[PDB]
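These notes are about the structure you will find just below.
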Amino acid sequence: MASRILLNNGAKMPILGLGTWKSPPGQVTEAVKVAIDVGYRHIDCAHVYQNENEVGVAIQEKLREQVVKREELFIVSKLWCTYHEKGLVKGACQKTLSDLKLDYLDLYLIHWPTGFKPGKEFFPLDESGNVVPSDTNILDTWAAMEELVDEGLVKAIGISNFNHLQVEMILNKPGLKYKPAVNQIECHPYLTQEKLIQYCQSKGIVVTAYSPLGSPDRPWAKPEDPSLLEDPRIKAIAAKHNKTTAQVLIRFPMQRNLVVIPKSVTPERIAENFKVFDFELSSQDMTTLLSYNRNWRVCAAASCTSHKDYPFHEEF
Ligand SMILES: NC(=O)c1ccc[n+]([C@@H]2O[C@H](COP(=O)([O-])OP(=O)(O)OC[C@H]3O[C@@H](n4cnc5c(N)ncnc54)[C@H](OP(=O)(O)O)[C@@H]3O)[C@@H](O)[C@H]2O)c1
Ligand SMILES: O=C(O)COc1cc(F)ccc1C(=O)NCc1cccc([N+](=O)[O-])c1
């Protein structure tokens, strides 16, 4: 299986990347250094993760060391919700570029379809706890993203957490100049996303699967929650293939023609998670893993469920 997938901007994207949400700032520099040393060439970042400076230190040190050339790296970041206004998009991108110590991003995503009021707070709230929306609409934010391509700041633009009607809205934008290259969505055996994936792929949009291990370190995890890494049925598939459960969970989206971005700050796991190019799940394995779907979604914000662009009211 080829290690990169061709995007609709003509560039190739590594199908395995390193996630960085929740990677502590005092550990993420070493995590990214180790990842690059063991073969990762794609890093998934975001301004809201509050660790792009430290990610950037690692990237810059490996470029300076000539462990890797810039053209071999595929660096992704995301425009946070408080920067959807057209006049804020460029500065938000520039802050990410400055922090990552780069002069372009390979891919820049609208992080969520919901725009929030600009200001210092990433989740501006009213006095009852609802997020304060922006009166920005995704189409104007998209035009601002297109301008980043034309200014040389980013090679590709895309979207994240867009439902199929929101994807369709952009694809139907009057005067659309660049199609989204990627839609990055939650996807794993408990949230298999068949409908949304088929739609995006049929339009030439590459899907990236986030939280492929079920995000066991998410801050709102409960003790009774489903656990992919502990599911005996998945452990059994892993044992049959002489692989770890995490390796099965990473290989699964790869065989659906998805990109996948498991997060770790543990050096041994960073290396383990990359050793997924030397085995194949059978069709039966794939269909069996798909059968575990329960529509169990771990990444959503209750504060956003009344936002006009909240993405998860729709079936898909
Ligand atoms: N676009 C979006 O809205 C969005 C939302 C969520 C996530 N994402 C992206 O997707 C990335 C991945 O998702 P995620 O961080 O939610 O969770 P994840 O990758 O599903 O799971 C990460 C957790 O799994 C553990 N882990 C990693 N490899 C393991 C292994 N081999 N064995 C056992 N445990 C292992 C990690 O522990 P250690 O780190 O302690 O090793 C960490 O607790 C994020 O970091 C972020 O880059 C994007
Ligand atoms: O959004 C991510 O990539 C991961 O989740 C977060 C990471 C952060 F650093 C900070 C916050 C979140 C978070 O709450 N993310 C969830 C979220 C955000 C925005 C809008 C919605 N929504 O449902 O409309 C949901």
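Determination method: X-ray crystallography, 1.0 Å.
Placement of Cβ uses the backbone N, Cα and C atoms for every residue, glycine included.
Under the DSSP three-state reduction, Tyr49 (mutagenesis position) is assigned to helix. The active site, proton donor annotation in Swiss-Prot covers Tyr49 and rests on experimental evidence.
Sequence annotations record features per position, and here Swiss-Prot assigns NADP(+) binding site to 10-19, 211-273. Taking a C-beta cut-off of under 8 angstroms and a sequence separation of 6 or more, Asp231 (NADP(+) binding site) has the following same-chain neighbours: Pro189, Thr245, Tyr292.
Residues or ranges marked as substrate binding site in Swiss-Prot: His111. For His111 (mutagenesis position), the Cβ neighbour count at a 10 Å cut-off comes to 20, with all displayed protein chains included.
Record note (Swiss-Prot), mutagenesis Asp44 to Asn: Reduced glyceraldehyde oxidoreductase activity. The unchanged residue is displayed. The Cβ neighbour count for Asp44 (mutagenesis position), using a 10 Å radius and every protein chain shown, is 26. Reduced to three states, the DSSP call for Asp44 (mutagenesis position) is strand.
Cβ neighbour count for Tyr49 (mutagenesis position): 20 (other Cβ atoms within 10 Å of its Cβ, all protein chains included). Annotation of the published mutagenesis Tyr49 to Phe in Swiss-Prot: Complete loss of glyceraldehyde oxidoreductase activity; the original residue is retained in the structure shown.
Quoted from Swiss-Prot, the note attached to the mutagenesis of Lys78 to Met states: Reduced glyceraldehyde oxidoreductase activity. DSSP classifies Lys78 (mutagenesis position) as strand under the three-state reduction.
When secondary structure is read from DSSP and collapsed to three states, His111 (mutagenesis position) falls in the coil class. For the mutagenesis of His111 to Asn, Swiss-Prot gives this note: Reduced glyceraldehyde oxidoreductase activity. The structure shown keeps the original residue.
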Could you round the CA separation between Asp44 (mutagenesis position) and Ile261 (NADP(+) binding site) to a whole angstrom and send it over?
7
If one looks at the chain holding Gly10 (NADP(+) binding site), which residues at least 6 apart in sequence have a CB under 8 angstroms from its CB?
none
Checking your reading of the structure: which of the recorded positions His111, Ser211, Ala221, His241, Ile261, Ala271 lie inside a 10 Å Cα sphere centred on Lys78 (mutagenesis position)?
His111
Contacting binding-site residues for ligand 1, chosen from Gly10, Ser211, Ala271 when the Cβ sits under 6 angstroms of any of its atoms:
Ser211
